[PDB]
Amino acid sequence: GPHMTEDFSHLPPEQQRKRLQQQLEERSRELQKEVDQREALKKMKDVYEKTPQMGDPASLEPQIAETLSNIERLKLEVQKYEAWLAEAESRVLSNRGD
């Protein structure tokens, strides 16, 4: 689509669960992006500890706690969503008509 909406309420219960999903694939993506380096950080230090000519470890301190404090606010979101799917779909399931 050209433009995107704001609230996903007006959206149906079928497409509503289609929002979190995607948004989830991201909330997790940006997570695996920080995790891939999360541990690489420690390595990004030694690299400087011996070859700081390519960077400084003092510049990996505000980044580490960031990747450790982010991974939290990240995964957390990657949870609510993965749990929202049910908290949302529940609406569909609820609505039945055997």
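Residue numbers in this text run from 1 along the chain shown.
Placed from the backbone N, Cα and C atoms, the Cβ positions cover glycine too.
Taken from Swiss-Prot, the feature domain 'REM-1' covers 10-87.
Here Swiss-Prot notes a mutagenesis experiment, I71 to S (Swiss-Prot position 454), with the remark: Abrogates interaction with CDC42. Counting only same-chain residues at least 6 apart in sequence, those with a Cβ under 8 Å from the Cβ of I71 (mutagenesis position) are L31, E34, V35, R38.
Cβ neighbour count for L85 (mutagenesis position) (all protein chains, 10 Å cutoff from its Cβ): 17. Quoted from Swiss-Prot, the note on the mutagenesis of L85 to S (Swiss-Prot position 468) is: Impairs interaction with CDC42.
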Secondary structure tally of the domain 'REM-1' (10-87) (DSSP, helix then strand then coil):
70 helix, 0 strand, 8 coil
